[PDB]
Amino acid sequence: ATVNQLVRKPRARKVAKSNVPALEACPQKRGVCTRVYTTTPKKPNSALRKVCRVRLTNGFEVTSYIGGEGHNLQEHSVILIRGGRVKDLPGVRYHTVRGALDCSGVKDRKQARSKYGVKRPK
Amino acid sequence: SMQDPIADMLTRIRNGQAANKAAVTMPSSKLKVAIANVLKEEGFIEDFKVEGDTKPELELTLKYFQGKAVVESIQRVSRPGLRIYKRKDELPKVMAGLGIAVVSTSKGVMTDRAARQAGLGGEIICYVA
Amino acid sequence: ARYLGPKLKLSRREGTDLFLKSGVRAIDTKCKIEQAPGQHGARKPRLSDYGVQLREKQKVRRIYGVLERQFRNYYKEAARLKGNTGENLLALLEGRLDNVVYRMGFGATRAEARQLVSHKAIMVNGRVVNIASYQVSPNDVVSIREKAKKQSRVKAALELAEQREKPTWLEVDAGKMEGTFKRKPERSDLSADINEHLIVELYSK
Amino acid sequence: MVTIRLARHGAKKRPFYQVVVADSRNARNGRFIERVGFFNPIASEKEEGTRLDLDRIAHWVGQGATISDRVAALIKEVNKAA
Amino acid sequence: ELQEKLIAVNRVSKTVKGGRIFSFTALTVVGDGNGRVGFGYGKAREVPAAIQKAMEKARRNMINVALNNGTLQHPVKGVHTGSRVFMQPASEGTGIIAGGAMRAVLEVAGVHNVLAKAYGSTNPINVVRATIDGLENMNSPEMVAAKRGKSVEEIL
Amino acid sequence: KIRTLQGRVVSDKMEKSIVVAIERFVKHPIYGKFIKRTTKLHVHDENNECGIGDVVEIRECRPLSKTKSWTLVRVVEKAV
RNA sequence: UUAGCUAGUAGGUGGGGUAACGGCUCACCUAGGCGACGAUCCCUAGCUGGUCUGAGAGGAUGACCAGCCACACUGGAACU
RNA sequence: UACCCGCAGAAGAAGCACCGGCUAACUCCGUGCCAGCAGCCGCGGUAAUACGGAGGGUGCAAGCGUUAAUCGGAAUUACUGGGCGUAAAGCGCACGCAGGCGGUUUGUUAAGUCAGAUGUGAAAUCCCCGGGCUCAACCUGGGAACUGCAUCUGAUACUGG
Ligand SMILES: [Mg+2]
Ligand SMILES: [Mg+2]
Ligand SMILES: [Mg+2]
Ligand SMILES: [Mg+2]
Ligand SMILES: [Mg+2]
Ligand SMILES: [Mg+2]
Ligand SMILES: [Mg+2]
Ligand SMILES: [Mg+2]
Ligand SMILES: [Mg+2]
Ligand SMILES: [Mg+2]
Ligand SMILES: [Mg+2]
Ligand SMILES: [Mg+2]
Ligand SMILES: [Mg+2]
Ligand SMILES: [Mg+2]
Ligand SMILES: [Mg+2]
Ligand SMILES: [Mg+2]
Ligand SMILES: [Mg+2]
Ligand SMILES: [Mg+2]
Ligand SMILES: [Mg+2]
Ligand SMILES: [Mg+2]
Ligand SMILES: [Mg+2]
Ligand SMILES: [Mg+2]
Ligand SMILES: [Mg+2]
Ligand SMILES: [Mg+2]
Ligand SMILES: [Mg+2]
Ligand SMILES: [Mg+2]
């Protein structure tokens, strides 16, 4: 790494890829759910996480985790995915924006309500 | 081979001081005479002495204080692979004023403090810290 | 743009008295100042590094009533000026207007000073100032206006202030309800519990 | 032609016109050969409101540069304030 | 008089025939508030016994740092066996810009205006021993005057 | 006085036109090592007095052809 | 993980043309020129003053504002 | 219209995220590898400070968050500023063109280098003093900077010829 070696062959920069490639640098892209199905995660956890397999707006086909405690999602219904890797489901990188545009919020949740789309209680 | 006589001189000073020599010796030259003159002026050697008619040996008598070395660190700046020519505002100030930096200016070889008081840059040969 | 909560929760949370109430009553008699506020308030952990810098910053913020982006702009201006950074930050927070009204004693506390300023009652150089965050300058008069000259709470606040100790970088003549910011204060004239290297380290993280 | 005119650099309800020796066929805020002075319309009391380098202005008027209406009135105002 | 700051309390483990044996160490620095520091490393079976032993080992074998008013005398690099580190003098009154263990050892050391940066690995042990090395190899201009055989205004 | 350069000669195989390798000495914009870069100029000349190895002083003129815009003012070191 | 490219192509002389030099355009001749200091080829891109970040060297980027370039349904051509 | 003046009443005006460590902020109740949280380490299998609810608090505040995107931290592309025995890394070894670097003395040249001046780096922005909009954002005067380029004039230590 002398300066003659540097001008003969330059110091190559450190480029790297985005971990959410299907969003196309859009913060929320709108997907149509083709499937909604449960999967048990990879060990040492054990549950039945709900992954909705959506076809995005730009032709991409990705599954995406569903948050909250329970849901209402079927197929044929447009939702918004927002990125963010769920650690324990192998090969799922997106969450669904709970509250957005067909997927209503959790039932009777009182705290953290903006993250799950629930109006103020009176 | 001997691709840097000035770094030969500086490495000999650093080695002799870190190995507790008293009178180190090297082959002489005009730039070595000028740099050793700067060091004897500022007080990083006791006295230098160039002996020899056709090809001489320059001898440097090293200083000590309480056993420890006097030159704490000494290094090149403008090595021959990559030379460092510096303008007057972009001059160094090694060790926040304490150490000296030898600059060859148009008016011979002189310490960077004298270079700032004469108002011209040059080439930085060493950072006697 | 303010904090409208129970003020002794702030005073009890820091532990030091923030000069948040008047002084007719002893504030240790007013609140249970010994324990911390909340339920688990008899617990005192070995307070961490983020904790100790946050506690010094929040003590200054809740003494002077200044919110966070206002404080961050005061820090940016303080580090931007010449001289010592903490000295300049305390100089700017002292050169706020409602702090000047509290030091001259026209309002009871700093919050009452904020209400007195904000309700159109202070004349800096004979000019109405409607804003609690006016910056005052050296050699500058500051006076109460004529529709506020009759208010009983001003002379009650005056008797409370001249019961308290006086600030030394000001001139006051309360028989006119006025005074003058004679010189910008120093670090030495202020209090010593307010520390400064913690604030400059927290906003230079 | 090249004119000496006024470009309105300011904010809402409170303009501030800087005079420019600019081309005719450019924009108002566009390029200019040389900037000479300014005129603050809502400039207050006890201060200076208008400042024009009459040396460079008369140099350009000799050089063939015309005048504008408002800066003509302003040059008359400066030489009257003399 | 001497103010002391703990830095870290680690939980080392030695594996024997029965099982693991959990011990606790302690890395506490102590100093006067000026150029006199001593770090200390203690290690015992329970925590306050370890930190008291660390405080004794720091309360002796201290250092002698000559100083300016509250700031260093030159930029220093200091390396010791995990880490090289770089700490720099600052203007008057600008906060101890460091962190982790450098912050604790410098605010105990009574420097008050520094600019530091920890390169390499940053274990608390390694970086406090390297910071102590940096404060060692820092020297006063009166010391450099006596050393070089000049006067302090001749160095300027 | 005239802004004129000096460089060597690569070749002269075509007529009334030489090509000149000006090796100007530049600082490198990041690493600071003074590397050399030789720029070639198609230089016009009359009667073809120059050949490979000549050291020519040249000035810029009106463009004599498509890629040739420099004519010479004096010629030193004619041979090897 | 593109090493060859270039036939008006590199230059000359003569004619023509242009507001103006010039293969800009022709006739004839010379056989050249470009290339590992990256030619040619592929993919992406308006550029700059700047903006964001950074202690700094730099990294990313070109919204508003200002300068320059290009285009006006797509592809051309000329007139005034 | 800016702004000033008069009216009557505390009336018309506070939310969002978080609380296991990193990270400021803890206890009870409902669950029981279920429901779920997750930015990483990991939580949940019958006393869950990590899931859901309450109480309390902490942080921001007319905003608060989640996502996307850049830089920093990343000295994790290192010129300033890394490394090569064993962690990833010395071509299997030599010859050698181009390229890079070149002992020592003198003389000249002055290309690189340095220094002064000239032209220039549009204005806006950035920054330093200042002025105004009651304050600030914002608007604006003067100044340096515009780390460059070119030209003239010098100096000769280093490097080059
Ligand atoms: Mg606000
Ligand atoms: Mg300061
Ligand atoms: Mg590391
Ligand atoms: Mg022709
Ligand atoms: Mg003709
Ligand atoms: Mg950085
Ligand atoms: Mg067109
Ligand atoms: Mg068309
Ligand atoms: Mg929360
Ligand atoms: Mg905590
Ligand atoms: Mg949560
Ligand atoms: Mg169990
Ligand atoms: Mg339970
Ligand atoms: Mg959590
Ligand atoms: Mg980096
Ligand atoms: Mg990153
Ligand atoms: Mg490494
Ligand atoms: Mg191995
Ligand atoms: Mg290996
Ligand atoms: Mg080998
Ligand atoms: Mg060999
Ligand atoms: Mg040589
Ligand atoms: Mg020269
Ligand atoms: Mg400009
Ligand atoms: Mg003002
Ligand atoms: Mg020479």
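Numbering, chain C: per Swiss-Prot, residues 2-206 in sequence.
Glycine is no exception: its Cβ is also placed from the backbone N, Cα and C atoms.
Sequence-distant contacts (6 or more apart, same chain, Cβ under 8 Å) of C:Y51 (variant position) do not exist in this structure. According to Swiss-Prot, the natural variant C:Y51 to D carries the annotation: In rpsD101; suppresses a temperature-sensitive mutant of release factor 1, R137P. Not a ram mutation.
Residues annotated as domain 'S4 RNA-binding' in Swiss-Prot: C:96-156.
C:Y51 (variant position) falls within a helix when secondary structure is assigned with DSSP. The domain 'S4 RNA-binding' (C:96-156): residue composition by secondary structure is 21 helix, 13 strand, 27 coil, according to DSSP.
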